[PDB]
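Below you'll find the structure, written out as structure tokens, and then a few comments.
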2 protein chains.
Amino acid sequence: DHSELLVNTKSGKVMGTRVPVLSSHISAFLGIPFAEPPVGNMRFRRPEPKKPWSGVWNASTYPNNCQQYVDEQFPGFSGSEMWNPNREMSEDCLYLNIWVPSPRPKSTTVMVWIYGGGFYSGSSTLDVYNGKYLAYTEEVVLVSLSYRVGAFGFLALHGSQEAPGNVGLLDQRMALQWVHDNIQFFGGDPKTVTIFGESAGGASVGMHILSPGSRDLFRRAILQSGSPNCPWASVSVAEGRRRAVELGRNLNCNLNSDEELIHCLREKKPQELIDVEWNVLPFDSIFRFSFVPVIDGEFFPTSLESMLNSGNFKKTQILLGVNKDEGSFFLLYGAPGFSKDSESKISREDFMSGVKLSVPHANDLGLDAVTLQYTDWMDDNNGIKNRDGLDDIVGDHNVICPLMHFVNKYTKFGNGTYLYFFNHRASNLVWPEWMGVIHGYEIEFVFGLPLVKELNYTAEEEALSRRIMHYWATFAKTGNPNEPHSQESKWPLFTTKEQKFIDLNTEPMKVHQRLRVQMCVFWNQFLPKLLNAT
Amino acid sequence: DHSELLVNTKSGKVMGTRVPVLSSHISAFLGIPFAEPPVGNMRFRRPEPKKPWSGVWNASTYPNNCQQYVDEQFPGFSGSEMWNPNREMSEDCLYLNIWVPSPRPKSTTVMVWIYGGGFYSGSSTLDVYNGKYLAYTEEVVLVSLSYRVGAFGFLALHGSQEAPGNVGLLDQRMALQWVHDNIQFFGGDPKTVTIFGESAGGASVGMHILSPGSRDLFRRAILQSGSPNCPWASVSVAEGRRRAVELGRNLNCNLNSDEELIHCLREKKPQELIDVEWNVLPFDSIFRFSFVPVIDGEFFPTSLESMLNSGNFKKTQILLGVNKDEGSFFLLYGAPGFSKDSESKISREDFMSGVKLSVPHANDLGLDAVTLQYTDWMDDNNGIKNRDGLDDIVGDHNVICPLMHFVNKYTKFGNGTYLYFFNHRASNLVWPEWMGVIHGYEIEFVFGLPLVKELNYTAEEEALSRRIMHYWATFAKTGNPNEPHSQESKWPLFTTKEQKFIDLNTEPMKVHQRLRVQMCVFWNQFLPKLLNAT
Ligand SMILES: *[C@@H]1O[C@H](CO)[C@@H](O[C@@H]2O[C@H](CO)[C@@H](O)[C@H](O)[C@H]2NC(C)=O)[C@H](O)[C@H]1NC(C)=O
Ligand SMILES: *[C@@H]1O[C@H](CO)[C@@H](O[C@@H]2O[C@H](CO)[C@@H](O)[C@H](O)[C@H]2NC(C)=O)[C@H](O)[C@H]1NC(C)=O
Ligand SMILES: *[C@@H]1O[C@H](CO)[C@@H](O)[C@H](O)[C@H]1NC(C)=O
Ligand SMILES: *[C@@H]1O[C@H](CO)[C@@H](O)[C@H](O)[C@H]1NC(C)=O
Ligand SMILES: CN1CC(=O)c2ccccc21
Ligand SMILES: CN1CC(=O)c2ccccc21
């Protein structure tokens, strides 16, 4: 061994770069490869492990991002562009990043970040996902992995071995294998790995908790605004198949056989697939994505709900929660009457249209049941109530109530559950007020961006961030976000009986119970009974 | 003509009695017959007009009450016993009563009271229906009629002319014919007759508004806690038939023919019919009565809803409303967990049982939709919330929301609608607190009982009564409860657009809008869509 930035791993030697952070410095190992490039004839295939290398792998700069749809809905606007790829896109994108305290620890808590983006987009290299502040502040080794998205990660022709489906989840698993196998050399403790992720990354986390092939590779889990059972996070094999055939149909492919389709898809340039990807969705919908995980009988051995019911999943601790206004983004982008630069007061006709888009799988009785549940009939033309009410519909149905269902089932068999409700709107949000506490805007607090003076958060936002980071890291380390014997207010355990949770904002902690139960009894029990009967 | 108490009518001469009232006196003509006795072979038949008589009909004492079930659920208790017959019961019961100011007016406003009692009970002769205070205070001629109830009034074998159904409504109509034809001789103006009634009497009123054969006999209408479209106030001819056959089955009748059944029923003593009457109901239910009006194609030429929709009804003014706690009585008497001498805090199991009884016509999805709509899921074991919530279910479903549906339909074609919500609980109510503002307890205010010092109301209850009586009488006289040009607060018209109504209590009038719309959109639009689809 020669120096702090040189680490010898089972895959070979790796050279990092020293990086400044809040008037100090740490080590960063960026762009380490964990799989072979899934290119050419390996497109759609399950990843192969990276063949070890001779020499020293230069890990001083961020890798490429995976091939993905790029949001151009608001050119030059930082609110949307902070989510897009900031590196060149390539099919050769299976790399991970590690931020390691200086001096190098010996056996410290490890946190592994799985990006969101609907399984059609996302990047490990975004500014808001910079691990240095958290690694430095809380003395954890901070990994961020990557995984194939879109058709590249999730095209599913079940029964074929060339495009089986789920390969993007297999990418995440392989990165988690490589951390298990190598993080000791960077000073991380492989027995104390926490996986954490937002939205589709949150759901991915839940998916590794359920899947037998992933459970042993990590110790505990954090799910932010995402659950494995979300209505958008998986499709049946039959539906997967249908969409893969439709995709081939949009590219003038031979459709006689799987082999024929797959060969045709493999000839196409990445951007040809990306350009027609939204054409395969079966309904006019929002919060629905084309290529997502498939309930295949392998990665997921039975239905998600039967695994949840029988306790067929990893038993450990989990920490998880939601933001107050999970739906607004999807309404802005996809529903009539919402725009970025107005208050988006919504007529009754646009309300009804929104409901339809929001609950694509519903018969008319179903739509009426939603509309009744969320309409104030003493004031049914209030444009603000309609706007806010639709915002709640999208969030409740897609994020909050699935998550609350996951929590209630998990908590029966698990070993400790901590639940939060993040409802602070950041003082410098570039998005309009009506969107509230938007999908994804807790991430900046989890990653410590408010400690950076130049980014212009308030002091109370710095303090909130420090507190979240310390809850997240203490939980990763011990299985409990609370420091043993400290004087702070205590985040209580969520239990089947009492169902407690806390708000996460700049005000003194307040504990509550039964998060959105009224609406989630509607979405989790009544509405699905109504649609089964009709 | 000889004196004030002698009136010559088209049916013959009649002798009244002078009666004291609030330190003054008026004339009362009690027990005037308006039909032939519907006895023997006329049992179940449509009434015949009373054959005129020679001599002077002694009208100094109250007539008999019709044969009816008698409530013995609380022996000696005045709360329940004030509703029972206070005269001998007889099949010979078709009489009316008239209170006439002294000195005799020439052409004054006439109010005709139709008693409630579920179409199975009721009496014109009850203390709370004493017309003297209103006649005297407001200078109206006050009639109260009677009509056959139970099987005697409503057994229905459609196609037979011996028991056609609806004969009790035909009794009311005949009394209204006789008032039309004779009230001029008592100083009433037949061109200014208001029909008014409570509960089944309220529904009866609505029924005379709809029925072509009744419309011309009165000018305007007041409906208290009752509407023609109530779920309990009518049955189909097929259902009528079924219950009449079941009734005969309970009495070991020949069932081969209508003639056979009817002859067998006509041999039975009244009390034999009354003793088995509750055995014919098709469900385990509350707020459902055995022998009610039947949608026959004659009295009602089509379905009530198609008449309401097409405007096939009398166009005039109406004044109508509800009490705050319409359901409590029926829960007390029929639902498990409610008792007279406890607070009746209701377990979740008794809640569910109550829902079932309350909505007998509902499939399980239906029951779930009710339960969801009325359960606070943050506090689903609060026994008070469950009790109150079930009280609202029974009242909303049976009284308030049918009435609100009637109002909204009527108001499209009618000539002025005044809507109230009576929510004052009388200071001397003998019933327990949990029952709130009980079905029927506005009646005492409408009839002026609070002006009688001995009955122990408060002064503000005297004032409320005087104000209600004057709203009721001014509306009967002019079509508007408000006195032209006075300084009091004005009861506004209910309109399709603004839907205003007022509270009726001891506090200063407050105007509101859209009475129980949230719950009535559930009962009037959603739930029936749900049960049609399943
Ligand atoms: C998490 O798991 C451990 C058990 O593996 C729990 O601690 C045990 O609690 C039981 C019952 O209180 C005791 O009988 C054992 O002695 C405990 N074992 C240890 C090693 O402490 C703990 O209760 C679980 N936590 C939760 C929240 O379920
Ligand atoms: C009740 O009916 C009368 C009509 O028969 C209404 O009074 C009429 O109103 C219209 C339109 O305002 C006028 O053109 C007529 O000259 C009025 N006729 C009379 C005789 O006044 C009155 O509007 C109706 N009231 C309600 C509440 O609908
Ligand atoms: C590694 O390559 C980067 C270019 O991305 C370069 O800036 C850096 O100097 C290289 N480091 C070494 C010492 O190889
Ligand atoms: C009428 O009969 C009643 C008995 O109910 C009696 O009290 C009254 O004196 C009689 N009146 C006359 C004068 O016939
Ligand atoms: C909600 N944030 C978080 C996130 O993953 C994302 C993807 C697209 C647009 C916005 C996003
Ligand atoms: C509600 N009041 C009014 C009413 O008509 C009636 C009948 C039976 C028991 C109580 C009653």
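Swiss-Prot numbering applies to chain B: residues 23-556, in that order.
Placed from the backbone N, Cα and C atoms, the Cβ positions cover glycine too.
Among the features that Swiss-Prot reports, active site, acyl-ester intermediate is placed at B:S221. Counting every protein chain shown, the Cβ of B:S221 (mutagenesis position) has 29 other Cβ atoms within 10 Å.
Neighbours of B:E348 (active site, charge relay system), defined as other CB atoms within 10 A of its CB across all chains, total 27. Secondary structure at B:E348 (active site, charge relay system), taken from DSSP and collapsed to helix, strand or coil, is coil. The active site, charge relay system annotation in Swiss-Prot covers B:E348 (among others).
For B:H461 (active site, charge relay system), applying a Cβ distance below 8 Å and a minimum sequence separation of six or more within one chain yields B:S221, B:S247, B:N345, B:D347, B:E348, B:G349, B:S350, B:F351, B:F352, B:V421. Residues or ranges marked as active site, charge relay system by Swiss-Prot: B:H461 (among others).
Sequence-distant neighbours of B:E220 (mutagenesis position) (same chain, six or more apart, CB under 8 Å from its CB) are B:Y137, B:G138, B:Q246, B:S247, B:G248, B:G462, B:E464, B:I465, listed in sequence order. What Swiss-Prot says about the mutagenesis result for B:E220 to Q or D is this: Decrease in activity.
According to Swiss-Prot, the experimentally introduced change B:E220 to H is described as follows: Loss of activity.
In the three-state DSSP assignment, the secondary structure recorded for B:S221 (mutagenesis position) is coil. According to Swiss-Prot, the mutagenesis experiment B:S221 to V carries this note: Loss of activity.
Looking at Swiss-Prot, the entry for mutagenesis of B:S221 to C says: Loss of activity.
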